[PDB]
Structure formats: C-alpha cells, structure tokens
Amino acid sequence: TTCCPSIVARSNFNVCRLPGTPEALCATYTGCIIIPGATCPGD
C-alpha cells in the first residue's frame, strides 16, 4: 500500500510512478511511505 502525507505528495507520487518508476524512488522523493498491508495512520 502507498500512504501519502498530503494531497500534493499523492499527485507528485502518481506523476513520478507514470513511466513505471520504482515505487521506493517515488516514495523517497515525495515523503510517501510504502507499507505491507493496507492501513494508513493519522497522516
């Protein structure tokens, strides 16, 4: 699952993933975090 700390981070993460770019490269650039099993926090 991908968890993003803001709407802007989500739209950034989506744009970064477009070419099929590794999920952890885009997660690190945007502040999103990839976690095993869908469950996001108070962010």
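For this deposited structure, the header notes the method as X-ray crystallography, 1.6 Å.
Quick reminder: no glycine exception, Cβ is built from N, Cα and C everywhere.
What Swiss-Prot says about the natural variant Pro22 to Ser is this: In isoform SI. Within 10 Å of the C-beta atom of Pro22 (variant position) sit 10 other C-beta atoms, taking all shown protein chains into account. A coil conformation is recorded for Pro22 (variant position) in the three-state DSSP classification, outside any helix or strand.
Variant annotation in Swiss-Prot: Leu25 to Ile, described as In isoform SI; the structure shown retains the original residue. Close to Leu25 (variant position) in the fold, though at least 6 residues off in sequence, lie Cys16, each with a CB less than 8 Å from its CB.
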